[PDB]
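Taking it in order: structure first as structure tokens, then the write-up.
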Amino acid sequence: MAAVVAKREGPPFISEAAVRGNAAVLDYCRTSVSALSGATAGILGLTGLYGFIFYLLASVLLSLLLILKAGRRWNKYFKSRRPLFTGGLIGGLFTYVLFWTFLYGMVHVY
Amino acid sequence: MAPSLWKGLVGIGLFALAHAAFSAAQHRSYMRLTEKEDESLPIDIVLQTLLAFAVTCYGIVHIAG
Amino acid sequence: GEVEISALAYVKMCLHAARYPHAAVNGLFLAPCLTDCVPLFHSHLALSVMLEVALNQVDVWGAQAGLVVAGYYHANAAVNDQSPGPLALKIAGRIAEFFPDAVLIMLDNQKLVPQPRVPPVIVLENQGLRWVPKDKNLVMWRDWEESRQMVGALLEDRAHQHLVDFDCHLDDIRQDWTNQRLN
Amino acid sequence: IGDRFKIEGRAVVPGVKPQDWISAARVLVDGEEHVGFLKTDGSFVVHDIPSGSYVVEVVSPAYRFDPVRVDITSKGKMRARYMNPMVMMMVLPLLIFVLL
Amino acid sequence: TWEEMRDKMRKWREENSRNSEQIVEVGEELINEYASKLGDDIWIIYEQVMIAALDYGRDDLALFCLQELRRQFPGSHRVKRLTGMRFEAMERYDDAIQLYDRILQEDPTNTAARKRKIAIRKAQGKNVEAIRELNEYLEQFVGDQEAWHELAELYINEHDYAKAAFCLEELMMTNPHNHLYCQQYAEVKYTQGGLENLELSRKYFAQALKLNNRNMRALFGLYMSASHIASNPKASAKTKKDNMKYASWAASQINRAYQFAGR
Amino acid sequence: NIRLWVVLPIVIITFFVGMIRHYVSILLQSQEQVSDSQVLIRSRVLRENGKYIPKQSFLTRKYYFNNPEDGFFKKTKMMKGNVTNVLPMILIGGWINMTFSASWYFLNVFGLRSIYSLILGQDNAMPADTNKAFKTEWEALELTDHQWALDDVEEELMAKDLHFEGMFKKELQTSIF
């Protein structure tokens, strides 16, 4: 209407909205992570110390999937590069083990 | 991955979970019920576990959105 | 002077004027000998900048045509808008040097709510630079039958935008300055 | 005879089950191995126990029966003698304050 | 549903356009066709293509589904808004006044009603009165000075240039990234032209020209900004020649433009 | 043995909290001041933008501010729902108590974040302004007449980059062609 013919063939600079968007994307990602974490737990049932090890490996695969969404845009379409991969999953780790908790279904966790 | 395929493979992950559930049933059965405690991780079961992990991987991948 | 130009240009001008939702636009008219015209732009639509580049495009495209500068065949707003505005006033005033025999054109625009097809071609000769309405015989729509026919056609055909402009070239950098093809 | 003496005196009977007391009768010292009653009613009466003393008792699966000590005299002198929600709620108010 | 078309219209509508005659015609057609395959969405969905008749006026089915809603709408001001729209279609100017002003006496929110109110007061071209109205109303309004934008559009159409470029600025501020709107206010001061004009105008103009590396409008825009606004022949050849080298820089990108035009 | 027959109560409580969230959301769901507040927001935003605003524009706005701020200050011269949301904890507590490891309360405290997140797939959950306006506005107008000088300065700094960068702009347009 007003500036009807504006027709922006492109939006403005990267916006904190979409930043938070991709961020929560990573959040639900870590969610799925903790999910697969309890999953592998059940797959082994072990509360064994190797548990947190497989959890590490999981988060590894997580950053690897982040890489799989590469598009060469490491910083470009995804503002930062390193801290993104540094996804601070500590509390969800708790969750993940909590996930592992139900993995106890066989015999495991008491 | 494809989003319809995403929901499908997520369901496939849950299905592998249930397969493993029946498998662990049989395993603990052999162990205690059958009193044959040699019920180590069935190679089939371990392979299914790894496959389900990978299914979850590609699932979340497509689940990026 | 007697001249029969392809008002298909002004036809599409008014077509967009409606299409630009019933919206008034900028429109020109000139040639070495009057054959076509040019809807200038979209609404209140030639800036010091844009009007300047208009004159630029004029010198060039008419140099690209060996043309002769005449003036504006533009589009007002009111349901039967025929009088000019200080904008169109200065338009005709400056164009008085462009050509010898200043005239003016008129048409109704009741399509604010409506979607019309009436042949509105009217002439008001700018005698002494004042748009004195010429004898209503001169205010005529030649082949008003075929005129309104092609009008309703382009309406349904939506070809109101089938033409481009330097303002389209403006409203879109890469766009054509006329869409010089049959559309 | 003190050296072996009867079992009676200022007796009493809490639960003596009219026509039913001696049914499953228990009364003695463990000990002074003998039963004491009087079937005509069951009224505890025994004999033949040494002097000094002993506590005795009467019992059966009936819901009123008891012990009593008896002091026996060489003189034969009859002697004797006798919330989950609460924990949860405490937890809840603190959590509400923390969320606030 | 032809969910392809479903999302397509969700967008088209969402695109907030008005080229709705034939497009929205096909749309409302498909709506009438497969509202079954549509479901809950139609609750307002077809409305989009529907509101085209608002302009267009295939008012039979329009008013028909409209009353379908007016019932489904369990009697709220929004159906009343559609009602003001139809009274417009019905040309029921004073009756639209009745309806709208009444809703006002009931609900004060949708000045879109009052929008149409001033737009009718001046629809035939009574711009001045309804314009002062729109002034006091934007004074009553608080938000999308996009409204105030078009207001000032009318204003500087009456050559109210001062407050016009003022609001142009204010808007672009509210639109911190007002790239094309930078181009706009630029052109506003162009229409003004002048020394302090030149300064602020070419400033925003090139700021976006850079910012919109595709705005060839803005190219010639900031260009003529410097080249004319203060640059009237009394131009100081120190700064004039400086900006003239920059004009040669423009002209270099412009030979390149002619080249990419050959491309 | 009885494992699952008590276990499933976990998921029971899970979807139960889900209902709590969504339902209770519906339940909580179950003008002059506004315009003034909008104006106040605009004024704050205006201060926030300042830097973007050009100095000539800033100065004009500053004149508008000086006339107001003073003018603006002159113009603008129970626990029910909390206890409601809380008591359900106690109700479920007594319930599970009757429904009696402690994994009940454990998973209870546990699941919330993850579940609720995935559950919705989302979170599933006058005078003082006047004085502040005068004070802040007058300080802010000085701060942003400096920002205003910076806004205008942007033009001059931009100028050289734009000048040389015009060929690069032609390149950028051709690339976006």
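Residues displayed in chain E correspond, in order, to Swiss-Prot positions 11-273.
Backbone N, Cα and C atoms are what each Cβ position is placed from, and that goes for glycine too.
Using a 10 Å Cβ-Cβ cutoff, E:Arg28 (mutagenesis position) registers 17 neighbours. According to its DSSP assignment, E:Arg28 (mutagenesis position) is coil. According to Swiss-Prot, the mutagenesis experiment E:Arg28 to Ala carries the annotation: Loss of interaction with EMC5.
Annotation of the published mutagenesis E:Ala122 to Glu in Swiss-Prot: No effect on transmembrane domain binding of tail-anchored proteins; when associated with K-61 and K-95; the original residue is retained in the structure shown. Around E:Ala122 (mutagenesis position), the same-chain residues at least 6 positions away in sequence with a Cβ under 8 Å from its Cβ are E:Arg91.
The note that Swiss-Prot attaches to the published mutagenesis E:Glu156 to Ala is: Loss of interaction with EMC5. Take the CB of E:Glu156 (mutagenesis position) and look out to 10 A: across all protein chains shown you find 15 other CB atoms.
DSSP gives E:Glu160 (mutagenesis position) a helix state. Residue density at E:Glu160 (mutagenesis position): 15 other Cβ atoms are found within 10 A of its Cβ, drawing on all protein chains shown. Among the sequence features in Swiss-Prot, the mutagenesis site E:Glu160 to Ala is noted as follows: Loss of interaction with EMC5.
Experimental mutagenesis is annotated in Swiss-Prot for E:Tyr171 to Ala, with the remark: Decreased interaction with EMC5 and EMC8. Of all the Cβ atoms in the protein chains shown, 17 others lie within 10 Å of the Cβ of E:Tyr171 (mutagenesis position). According to DSSP, E:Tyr171 (mutagenesis position) is assigned to a helical segment.
Classification of E:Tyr200 (mutagenesis position) by DSSP places it within a helix. In this view, E:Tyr200 (mutagenesis position) is surrounded by 28 other Cβ atoms within 10 Å of its Cβ, with every protein chain counted. According to Swiss-Prot, the mutagenesis experiment E:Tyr200 to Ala carries the following note: Decreased interaction with EMC5 and EMC8.
Counting only same-chain residues at least 6 apart in sequence, none has a Cβ under 8 Å from the Cβ of E:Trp259 (mutagenesis position). For the mutagenesis experiment E:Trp259 to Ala, the note given by Swiss-Prot reads: Decreased interaction with EMC3.
Comparing CA positions across the mutagenesis positions E:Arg28, E:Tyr171, E:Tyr200, the one lying closest to E:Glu160 (mutagenesis position) turns out to be E:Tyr171.
Taking 8 Å as the upper bound (exclusive) on CB-CB distance to chain A, the mutagenesis positions E:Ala122, E:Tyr171, E:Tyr200, E:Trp259 give none. The subset of mutagenesis positions E:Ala122, E:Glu156, E:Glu160, E:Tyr200 lying near chain C, with Cβ atoms under 8 Å apart, consists of E:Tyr200. Closest by Cα distance to E:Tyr200 (mutagenesis position), from the mutagenesis positions E:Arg28, E:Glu156, E:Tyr171, is E:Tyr171.
Calculated from their C-alpha atoms, the gap between E:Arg28 (mutagenesis position) and E:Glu156 (mutagenesis position) amounts to 17 Å.
Cα separation, E:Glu156 (mutagenesis position) to E:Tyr171 (mutagenesis position), rounded: 17 Å.
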